[PDB]
Amino acid sequence: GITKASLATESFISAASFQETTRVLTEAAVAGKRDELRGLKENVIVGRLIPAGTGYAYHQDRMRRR
Amino acid sequence: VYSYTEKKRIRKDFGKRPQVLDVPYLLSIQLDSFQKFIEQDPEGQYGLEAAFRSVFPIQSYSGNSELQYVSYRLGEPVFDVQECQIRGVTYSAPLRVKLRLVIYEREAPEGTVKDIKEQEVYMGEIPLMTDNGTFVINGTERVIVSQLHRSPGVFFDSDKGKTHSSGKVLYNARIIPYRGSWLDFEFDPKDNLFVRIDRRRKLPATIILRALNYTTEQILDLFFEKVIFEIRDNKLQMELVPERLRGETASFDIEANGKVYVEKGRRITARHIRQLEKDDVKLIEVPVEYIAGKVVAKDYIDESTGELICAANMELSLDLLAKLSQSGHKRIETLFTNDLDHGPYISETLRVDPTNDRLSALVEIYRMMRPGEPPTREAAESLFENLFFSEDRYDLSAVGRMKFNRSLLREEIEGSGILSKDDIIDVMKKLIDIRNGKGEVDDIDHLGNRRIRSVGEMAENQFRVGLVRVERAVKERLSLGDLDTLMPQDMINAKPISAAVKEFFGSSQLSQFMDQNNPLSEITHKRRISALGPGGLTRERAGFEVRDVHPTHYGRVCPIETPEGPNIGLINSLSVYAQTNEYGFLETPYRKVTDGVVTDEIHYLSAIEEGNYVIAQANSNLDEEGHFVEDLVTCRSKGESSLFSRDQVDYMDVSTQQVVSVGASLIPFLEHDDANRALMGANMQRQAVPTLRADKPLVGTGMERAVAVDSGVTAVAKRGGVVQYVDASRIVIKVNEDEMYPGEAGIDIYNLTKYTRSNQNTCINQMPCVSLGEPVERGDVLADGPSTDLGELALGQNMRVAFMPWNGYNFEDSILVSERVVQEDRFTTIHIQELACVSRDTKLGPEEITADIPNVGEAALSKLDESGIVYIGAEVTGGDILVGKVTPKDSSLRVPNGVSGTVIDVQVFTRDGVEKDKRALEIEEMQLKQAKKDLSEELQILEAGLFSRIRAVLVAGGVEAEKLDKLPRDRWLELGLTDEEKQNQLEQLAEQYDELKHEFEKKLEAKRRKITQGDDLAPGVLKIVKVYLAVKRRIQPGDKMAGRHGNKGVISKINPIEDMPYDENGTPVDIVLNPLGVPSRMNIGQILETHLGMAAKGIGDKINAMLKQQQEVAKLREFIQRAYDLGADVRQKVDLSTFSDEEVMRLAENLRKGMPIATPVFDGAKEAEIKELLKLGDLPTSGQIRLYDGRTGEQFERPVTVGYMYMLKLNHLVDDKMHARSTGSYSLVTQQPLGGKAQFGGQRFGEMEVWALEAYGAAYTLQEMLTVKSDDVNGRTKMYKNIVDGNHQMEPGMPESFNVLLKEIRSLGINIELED
Amino acid sequence: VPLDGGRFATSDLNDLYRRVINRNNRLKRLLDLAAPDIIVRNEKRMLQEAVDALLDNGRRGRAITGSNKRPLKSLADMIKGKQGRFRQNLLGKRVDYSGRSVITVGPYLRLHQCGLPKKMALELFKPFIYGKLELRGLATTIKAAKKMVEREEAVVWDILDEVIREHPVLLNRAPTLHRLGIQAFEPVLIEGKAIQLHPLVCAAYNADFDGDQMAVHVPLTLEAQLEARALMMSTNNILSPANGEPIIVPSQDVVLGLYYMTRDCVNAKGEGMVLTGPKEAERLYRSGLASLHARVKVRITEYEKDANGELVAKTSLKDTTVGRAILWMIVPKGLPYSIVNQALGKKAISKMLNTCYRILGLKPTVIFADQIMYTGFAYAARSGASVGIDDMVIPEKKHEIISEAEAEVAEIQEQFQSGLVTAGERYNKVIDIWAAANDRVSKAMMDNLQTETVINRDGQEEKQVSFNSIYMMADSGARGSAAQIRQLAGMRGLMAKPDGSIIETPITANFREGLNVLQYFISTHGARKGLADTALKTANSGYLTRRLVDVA
DNA sequence: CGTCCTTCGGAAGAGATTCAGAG
DNA sequence: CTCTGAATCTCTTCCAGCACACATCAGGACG
RNA sequence: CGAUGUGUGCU
Ligand SMILES: [Mg+2]
């Protein structure tokens, strides 16, 4: 369901933006979690570009530089 | 007969059903609550003395001491109302309470006291009221909102629906204590009862029946009846009533006296029941194993050994039958448990119970109340007696016990506040019966289940909180009672009392602030009942039904007045003719109806007795004695609207307008339009802003007079007199001799209210309206207040209106605007911004006041005085330095941004002990001489009245008028005159003269002191000087205006005369509205307003024609008589013959601009009456007259309805709504722009538009917004460098708030970090 | 920070630290002086409670206050809540270079452009004009330029015209449901404090002109201006994103003038006379020598792009109305005449614009719909079609069918006396007969308001469709409906009960005349029900769309 | 003054407990 | 039996956005 | 140079 996929999410930061952030933090803390962040909102939050348009071509360039 | 003031401008009445009742006084609620609150009154209920009798006397710990009540008293407040409002104090009076102590001796329970002592001890102050009822806290007038809550007491509901999906309703008996803990009941789907206290756990009440020391047999005796089997000769025959046989199927062949009646397998009909009751046979032979299904009612111990054969709460079996049979217990008691009639609930509820005695019940209760303590005997006992048996901890009021007795169909209406066992048991019996299938649950939404509290009630509650605090403190300190030296203030502490009353009137949702933009808004801020507050529910957990209206509100609660949005149907206000029960309910008038005659009385009715009767509607065509022309009529049975017979009814609706409130009352044409826009227009009329120049509406309703009277905005003449002297600031009225006092002469001297500041920064002001030398009336207005037009209440204005499109300037709510209106200046608002300037003592010394202002412009210095303050009368611009307050090294008082004004007033408040400078002392002496001249002229005109009474004495009794005036006024008493009550009246007035000497001296010296004395301030500040500005605002294209029809609008563009369409006379229209706004937003009554005002204005134009082009009283007499007769059934009842013919000149000047036309709510006019006025006018049938363009000059095809609309202006002025910020100051915790306008704040950029940007590919845009322009200081400094260089290049760096949150999680026990 | 005075603007976090360090120091002193174990046990339990309350109070069933009977805020509550970090700070951001006021129309403007207040332009672009004036040498420094623009001199407006020559702007509305609620525009400097807006954007903004506000945003860097003029430019924003709907649909007024325009009567000036060009019809109608709504024989010419974009000229002679030819000169080249050859309704002109974009491309479609809007407001103002008190024409058959349903409910009540009908039987019979009676009166007023005009043709008489104002305003489809005018002219409906079943007495009165207290009371109940439904509907839809943007 | 002190919901829903039902 | 799910229990949590204005901040108590 | 409530109002 629409709350299931929000919880079951690799982007733990987006789950932190979603409800029961405490449970997300406990699950990541016992996970030892490390995230290539895969998306939009967390990258807004960290203040890089969004891989969406022009930013998606820039992230094409960014993956091409590595 | 009518008023001589009403002879100035009469209103054309409309109304066809005659009235039997006028409008009563509207502000009775607050006055009665507060007056029953404070009064030296016996018998307790209700008010302060109830709380005193509850709290007093206060005795020792049998330590030979008792403090008893005597009385209380309050003197006057130390100050006035007005300078107190200027000052910032409550208008409160010294609570001086008479209290006597008695202290006994060693072995003196009844013996002699050793000491008595009594004093009238002070304890805080409580606020007195305005005669308009309200309170003022600290220069700020706030209003106590009375709170709707439920009824305290027992209630029976089911709470069906979403309970366990079993298709099974529940049942809950719910008791609401007036003061105490919650106590409700609850069942199972498995059909066993439980109980809780204050939303706690699910445990039965049979354990508390054990705690009330009842055996199982006693409990079954309580809640059940008996069925008797007996050990007998053979097969142990049953005692039987055939009513117990009802609704059953015959388990065996029902037989009696060897005769067969009902076969085995037959269901028992009532036929065979009445046949066997004709037979009347109890004892019938039963099979031995059928009784095994029965459950025994009592215990049966053995006879020989005394040992338990079998106990109660136990079904049977034949081995048990032999065991009791070999003992031979010839009585066997069981319960009639017919599973449809009587469910076996209580027996199995006892089967659940693990506890046995009263003591295990006590231990379980004492554990479940406070888990975490060891069980204790006496602590459990004290706990149980403190649950619902303590007068300290549990009570219901007289209303609570009365509604409790109402629930039980009793006779005695009164009782205690603590419970009895009988109470609880009978409530349980009723609950069992509701479980069985008899009885009906009731909604909360019935108004009799609800109750509005009063101001005196909740004030008494807070007062009781203070009382129980201070008596705990006293009984503490009476254990510390030191003999022979304690006085009745040595244990006092009014600081809980003062803290409680200040926290109440300072911090309460119900104590909220008055809306000063409208007399009507002030009175509906008074007339307001909420569903919130202490004991109120929460809006986020309230359903529809508690918000949606119930038919009990009919005639009691106005259905069309509520705020929308977050609080809908919860702030519902009172109607017009509704009143208040003694018991907190809504008594309401009804015209009593006999067999065929309406009794002319009213009678007040409860909510529940409305179901008893059937009420006739007001539009029922009686014939002159109540002779209604039908015998069937639309009425309601129990709010049950259908057609009913004539002999059925006994009551009638009093008014056709009693169903609504006063806000709806001024709104005409309601019967044609929808309540959405009607409620919105009522809201915006509450949102109205005062104008400059008052002018009456043309469509009145008659309600305007009593509302303008009851609103305190003006001077109602408390006596009837003759006008003596008029000024713009005060008016002297000479009292007529009939209402005149016998001694102590006096004349009516009333002071106006001039240009002064509202609570909403507008111009509250009073204006005179009468001539000098004029007969007036007791109980009549004397001068117009704010937005009041000649004894009437006139908020908005009316202008030349029509309906057509014009170039999209009536696009959705766009407003076409003529230049003529902004020429006529008739919507200019006047606003008052007040600022202060404090003088705090801070570090490195305080900050000064004078004009030593370095390194600034000399223009702002030259406006100042020598003392550092700009002079009064000074038109100032934005940013102008007002008071120089330099910093020890400048923080001078300055004009805010975007505002202009003119200096009008200085108020100075300086801490006591601080030297005032030359400006403060100078304006102090100015106001001193001002009030000095005030009191002197009061004394002198009272002196004029006094020696005029002396002259009136010497009209008789040896009159020597030439020998009167030669010697001065003093010895006019002792001239040639008898030794009678003439000369004794003169002696009374000479004692009054010496009294005026002494009184004037002491009042003048007290005023000298009160002006002279230093002002109490906060610690740290030294003086505070208040500043007053004259702000004028006319209009600008973009603000928000409307009318009385939910017709919101925005002025689009000021437009010249040469854009306005004009008639064949050439007269240009002012404002044109949308045709399309009419059909969709269904408010058709504005067209009726348009036609009616158009016809009335044409009448007034013909009046002004006959006025300007002059003409005698006869032709105008004919015209005005034909105007005021006007067709259908009227109650105008005036004639032109009884007039002075010069008031007709005055009333023609009143009619030269328009005609006052009264309009009932649901007895509104008809279209034939409109066409009658149009024919009486010079005006056509439809009124769609052709016009011609201001630009093209052609006839508009399909001509437009033109006319007037009494439009409304709002307090949405876009200068206080336009706000922009290129770059301002930043927040501290995150270096980010703030919000608001006072704080020069930026626009919040929410996330919905972030998602909108996500629908685009705004990569650079989003990045420069959220990083540079919000968070990073480096990015915004480099972007600043880019703009001052013209460069366009950014680097984000890092969001600081991201790092803030990351360090917050690092402050949590979290190894969260950032890798390479 | 201090408040105004020696007291300080507190933090309950500092109180938590204070309590924890107090409890710890007392505990360690108890550790120092050999206290027994129950005392230090309860001490440690209180310390554990204090530390856990610093962690998450409110997770515990009892939360404590410091004062005001309001429980303090722990660190988890510093994180979460709708005043939480992402909520209050990390996403919702109060941002400089922005400005909020109430907007207006200014109908003469264009869709690419927008009206803008001059003092707000002076406010929001200060460092730009600073840099430009010191670029031109007329500014000495930041201080001199700041004081000169604070003086609001004569020369700063010219440089402001230079710097707002082509710089785009964007505007936001707080109920930002979909992405077209913000678009890029061109500023027009306005003396005033309101913001003028092209009319065809308003339905996409879903915003009435009651006094709703919008705020603006300043595109600082050049790349953002490139993005907005590329992506968020309103000229690029022509369709629904949800489907292929033209989102530039005209709402109410221009389509009203056009529905007035391409009607004709049977009998007026120049009925069926012959012309060859709509210039001639314009010259007749501005002189008024001909009629507006009359059949006119003209010669017309169209173009057909059936080659590889090459438009084939052809002409013919039709008989048609006047304003169709008038707009047909406004009509660009490659179109058929059959598209404009009717009464040209709301959805008709909508799909007309749809086909116009699908065939003739973007820019002539844009400027043509613009000229449509201009001439529509022009002839709407020229027409002057009002609304009248006699527009609600009522048949005499109203009270007759009222008497019919009256007799029917009388007979069903007589059957309910002896019990021939039960409660539900009478219920169903009565609701059906009132429904049928109301539908009959609806048909009566329908025909009465739709085909009432019976006039000569130069002959004796002839019927045609009704020229009622409110009937044409509903028949445009702009505002109102047949059910809503049924509420106006006829009686309105059968109002439901508070439960969800119906009340046996319908609202047999109309909006044209007066109601009783009772029908008004019942429809008031229904109206309050609807308003509460709207409010809690918004409350549902918020958390709905929250999860909707939270799912994919 | 200054300073020192501690009682109105509806959803899942996620386990937790009991039950029935036996084999 | 002894686990087998099922039913049924008892504690989470969340619920549109914007603006205004106003009040109160530790105060209680004892040197 | 605030943070909380508290009501108010526009959608
Ligand atoms: Mg709006």
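Here chain B follows Swiss-Prot, giving residues 2-890, 915-1341 in order.
Quick check of the header: electron microscopy, 5.5 Å.
Placed from the backbone N, Cα and C atoms, the Cβ positions cover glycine too.
Among the mutagenesis results in Swiss-Prot, B:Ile561 to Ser has the note: Resistant to antibiotics salinamide A and B. The residue drawn here is the original one. Record note (Swiss-Prot) on the mutagenesis of B:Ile569 to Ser: Resistant to antibiotics salinamide A and B. In Swiss-Prot, the entry for mutagenesis B:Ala665 to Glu states: Resistant to antibiotics salinamide A and B. The structure shown retains the original residue. As a published mutagenesis entry, B:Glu813 to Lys appears in Swiss-Prot alongside the note: Disrupts the enzyme's active center.
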B:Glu813 (mutagenesis position) and B:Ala665 (mutagenesis position), compared by Cα position, are separated in whole Å by 26
In which DSSP state, out of helix, strand and coil, do we find B:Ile561 (mutagenesis position)? coil
In angstrom units, rounded to an integer, how far apart are the Cα atoms of B:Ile569 (mutagenesis position) and B:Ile561 (mutagenesis position)? 11
So, three-state DSSP: helix, strand or coil for B:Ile569 (mutagenesis position)? coil
What's the CA to CA span in angstrom from B:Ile561 (mutagenesis position) over to B:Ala665 (mutagenesis position)? 8
Can you check which residues sit near B:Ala665 (mutagenesis position), meaning Cβ under 8 Å from its Cβ, same chain, 6 or more apart in sequence, and list them in order? B:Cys559, B:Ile561, B:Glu562, B:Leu671, B:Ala679, B:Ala683, B:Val1186
Can you count the other CB atoms that lie within 10 A of the CB of B:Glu813 (mutagenesis position)? 21
Give me the count of other Cβ atoms within 10 A of the Cβ belonging to B:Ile561 (mutagenesis position). 23
Test of understanding: give the count of other CB atoms lying within 10 angstroms of the CB of B:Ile569 (mutagenesis position). 21
